[PDB]
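Read the structure below first, then the notes.
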Amino acid sequence: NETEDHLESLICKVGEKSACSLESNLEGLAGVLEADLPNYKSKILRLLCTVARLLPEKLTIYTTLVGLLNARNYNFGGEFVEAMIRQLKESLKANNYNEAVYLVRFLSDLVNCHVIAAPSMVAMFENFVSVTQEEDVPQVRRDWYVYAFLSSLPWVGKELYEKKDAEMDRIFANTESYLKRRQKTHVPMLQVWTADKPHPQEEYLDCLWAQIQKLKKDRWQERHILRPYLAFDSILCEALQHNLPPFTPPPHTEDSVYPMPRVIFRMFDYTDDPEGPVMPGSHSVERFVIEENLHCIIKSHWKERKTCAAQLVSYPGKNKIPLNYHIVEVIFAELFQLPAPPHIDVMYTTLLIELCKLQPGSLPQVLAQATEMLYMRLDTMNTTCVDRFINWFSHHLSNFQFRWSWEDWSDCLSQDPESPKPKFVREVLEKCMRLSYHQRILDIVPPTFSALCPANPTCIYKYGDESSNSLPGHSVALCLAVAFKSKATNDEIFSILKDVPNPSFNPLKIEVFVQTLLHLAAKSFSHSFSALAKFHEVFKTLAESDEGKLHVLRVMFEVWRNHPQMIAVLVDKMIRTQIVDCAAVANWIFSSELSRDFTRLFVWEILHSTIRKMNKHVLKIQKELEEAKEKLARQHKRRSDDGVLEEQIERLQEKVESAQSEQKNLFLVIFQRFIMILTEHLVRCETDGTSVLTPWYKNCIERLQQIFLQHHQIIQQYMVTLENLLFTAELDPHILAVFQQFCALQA
Amino acid sequence: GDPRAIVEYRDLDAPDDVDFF
Amino acid sequence: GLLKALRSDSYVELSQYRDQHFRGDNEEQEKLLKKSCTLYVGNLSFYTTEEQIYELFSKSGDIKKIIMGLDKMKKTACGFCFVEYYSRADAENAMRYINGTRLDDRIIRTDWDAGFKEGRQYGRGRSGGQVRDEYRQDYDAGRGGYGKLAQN
Ligand SMILES: CN1CN([C@@H]2O[C@H](COP(=O)(O)OP(=O)(O)OP(=O)(O)O)[C@@H](O)[C@H]2O)c2nc(N)[nH]c(=O)c21
């Protein structure tokens, strides 16, 4: 085992900063490798493949190394390329296309090292492009394949064009013939900003082809990619040439899944750094390679934030560039990209904090500049990206003792209170309060911003002493209050509630009970949990009907209407205790009581949390059934090799079926609600002849888009019913556009 | 000066609580 | 297979703290810790209400249950909490991203815990609060003030 880990340490150690020159390390390691080749053939093969698949940010470095070994051995090289091609085949069969891209890139840079003859690579690329000519195949395939080809170009384009420019030109003509007839319906659902200025958010393929065209016009003269093999001239030039076998991409299969299309996130510009190095242009291939390298570095060290920040700060390049802006832009692109970021958002905020720690002299200014820039473009940002921005900002400021120059944003005061900028400011203040106390928010926020600060989080007990005795149930409320101070049992409370004047459901009964209960347990979250759990059988008996569940939700909202966090946590606990099912918490968000608070964040956070709990419950029951089935099968085969369990399996099968049915019903109810509300709004606006684009409509439509983006993985199963019942042709085109975008997202 | 008194959970009787859902 | 450098996760590793009142040997405690889903959140202020903890640790994923750190006799917060998540992955994410992140201008210390039974929310300290609160000597407004030893 010492041999294997010694080899791994040797191979990995190349690339890191060291006193000796890079060429010396490569030559020395190559010498050690040839010194140990006859006994460690397969070991070094495995290590090289693994490093070709898990270290794209050193893709050049190892490629150079692989040439030196080839210069020392021909059989080694041939077996290495055979291995790599078989690994690529496996990767394409595993539906893991990212490593497929990395492999292709490696092969192309290996072609640069005089290992594989150019014509074979030309044939491989021709097959890739010809994949676009396949019939009745998803466009996300054709897409990925063209993307792999074009992304491989920035590394071996000079060589292939200078060797086979004729076939290259034919291939480019085919690529244009394909790209001119692509479908762009998915772009609006994926753009962070819908505005075309000052930085259009163009699709990744279009931008990549623009970079390729610019590079071609520049005679394939890049200025950023590192090419260590240039110094290794003689050695490599006296190396034999291998030929890759004819490659045929695996045929399309129903179970195959391809990466969904994405949109490049562009928000900076060279004019933003009048002092630093000239930032690469938005259509320069250097900016694509830089973004790709940063993405790989973040994906290779996403576990240790310290190491990730250290790697990002020390990113090497052929020519000096404004690496601070690139890092900030790529991090924000990961955070904001739809449907979901590569990793958990808190990872990105902590990574930014660590990066500021490493480079306090320059990075904080860049972060502040990006913050202001995002604020100034809030008028069109997607609501999902807005939510991510609000969360990030709040947490990130909380870290630095809520110290922002709010006066610089006084503009929100002048414009409409419901406009995106003032709404964002109010939500940020509310979240900041959620991490602090109301007095803190007041003290920090300028006086002129006081109209935006969230309301004080105080309980509103309708049955207070000042409250008039005329309202029914005041005596019952006092009796319940005394009982609560007297540690009364459930039967006592039942007796107390029996003498309530009904105007199997008594809305006044539930109102008085819930009101009193909540009021008494209104000094901390934990007391509220204890009261709900202890007296959860009174809720369960009184809220048998879904109407009762809705009434309990409404009363709970009335009690805590100056504190959204309490709403969220209390409905989370009620749902967990099966006090109210998720459907009831779905029909309560679309109710007329919350119309004034429909666009607030807490409502959508509550909705998302309920969906998440429902999904986790379904997955947990499915996993339990899977474990039971596996145990039954193992016992059966072991006994054979020598009915109660079958009954339990059947029961769990029926339970999982019912859980899936309730999940489906939840999603269907949510979408039906959205459809009804948006249809009514559009009809009213059309009759009034007013502008259809208002902040409320944008918020609602982008929330529907957010639901689709978050839970496409499950809605893929409901696609049929969704298309048959909710999103039909008769529906208004505005609403149907979201469903069409969702369908095109993976087709 | 934190302008909020500490909460008192004195009788937060938590007997047996599981998540039925 | 997979490079061992990438799989390194130094923020989700067991700490050097072993429970002193646990009913069993260290081995079963380690087994439980390797599969637990509960996080002990330390270095909190007395005044910190549980809504903000719920908000923050929900941001790191869904929360199943939260238990505030009550005093042995006063039944008031002592500056520690237990968060019981629904999945192991959420707890790991919270450790990698919530550990060290400020809260009320106070650094939050998150560590694995072997679960929660009755009697685990009252500080083992004979003064009622936390043992560290009885041994520390530095002033801290969020932690009441000088350590119990300083006063008496
Ligand atoms: C510091 N703590 C405290 N703690 C829990 O918090 C509750 C009260 O503990 P405490 O009053 O700080 O005493 P003790 O745990 O002995 O603290 P210490 O060992 O620091 O002296 C107990 O349930 C204890 O197990 C902890 N639980 C875990 N998992 N990790 C930890 O670091 C800590």
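Numbers in chain C come straight from Swiss-Prot, and the residues shown are 4-155, in order.
Looking at the header, which is where the method is noted, we find electron microscopy, 3.4 Å.
Here the Cβ of each residue, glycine as well, is placed from N, Cα and C on the backbone.
Pulled from Swiss-Prot, these are the features on record:
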MUTAGEN   C:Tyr20 to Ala  Abolishes mRNA cap-binding
MUTAGEN   C:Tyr20 to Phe  Strongly impairs mRNA cap-binding
BINDING   C:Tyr20, C:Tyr43, C:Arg112, C:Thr113, C:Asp114, C:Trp115, C:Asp116, C:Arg123, C:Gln124, C:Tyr125, C:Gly126, C:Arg127, C:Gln133, C:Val134  mRNA binding site
MUTAGEN   C:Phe25 to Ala  Does not affect mRNA cap-binding
DOMAIN    C:40-118  domain 'RRM'
MUTAGEN   C:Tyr43 to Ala  Abolishes mRNA cap-binding
MUTAGEN   C:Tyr43 to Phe  Does not affect mRNA cap-binding
MUTAGEN   C:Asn46 to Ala  Does not affect mRNA cap-binding
MUTAGEN   C:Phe83 to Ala  Abolishes mRNA cap-binding
MUTAGEN   C:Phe85 to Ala  Impairs mRNA cap-binding
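Distance from the CA of C:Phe83 (mutagenesis position) to the CA of C:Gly126 (mRNA binding site) is 9 Å. Checking the recorded positions C:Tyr20, C:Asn46, C:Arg112, C:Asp114, C:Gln124, C:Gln133 for a CB within less than 6 Å of any atom of ligand 1 leaves C:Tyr20, C:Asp114, C:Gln133, listed in sequence order. Rounded to the nearest whole angstrom, the C-alpha distance between C:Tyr43 (mutagenesis position) and C:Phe85 (mutagenesis position) is 5.
Around C:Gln124 (mRNA binding site), the C-beta neighbours below 8 angstroms that are at least 6 residues distant in the chain are C:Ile70, C:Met71, C:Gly72, C:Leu73, C:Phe85. Once Cβ contacts within 10 Å are tallied over all protein chains shown, the binding-site residues C:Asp114, C:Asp116 are led by C:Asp116.
Ranking the recorded positions C:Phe85, C:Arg112 by how many other Cβ atoms lie within 10 angstroms of each Cβ puts C:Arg112 at the bottom. Annotation for C:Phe83 (mutagenesis position): spatial neighbours C:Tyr43, C:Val44, C:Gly45, C:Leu47, C:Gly72, C:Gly126, C:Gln133, criterion Cβ-Cβ under 8 Å with sequence separation of six or more. Residue counts for the domain 'RRM' (C:40-118) by DSSP state, with H, G and I taken as helix and E and B as strand, are 20 helix, 32 strand, 27 coil. In the three-state DSSP scheme, C:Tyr20 (mutagenesis position) falls into the coil class. The mutagenesis positions listed here (C:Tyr20, C:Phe25, C:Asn46) include C:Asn46 as those with a Cα within 10 A of the Cα of C:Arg112 (mRNA binding site). For the mutagenesis positions C:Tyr20, C:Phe25, C:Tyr43, the greatest number of Cβ atoms within 10 Å around a candidate Cβ is found at C:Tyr43. Note on C:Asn46 (mutagenesis position): other Cβ atoms within 10 Å of its Cβ, all shown chains, come to 16. Cα-Cα distance from C:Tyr20 (mutagenesis position) to C:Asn46 (mutagenesis position): 15 Å (rounded to the nearest whole number).
DSSP assigns C:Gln133 (mRNA binding site) to coil in the three-state reduction, outside any helix or strand. C:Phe25 (mutagenesis position) has C:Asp116 as its nearest neighbour among the recorded positions C:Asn46, C:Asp114, C:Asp116, going by CA to CA distance.
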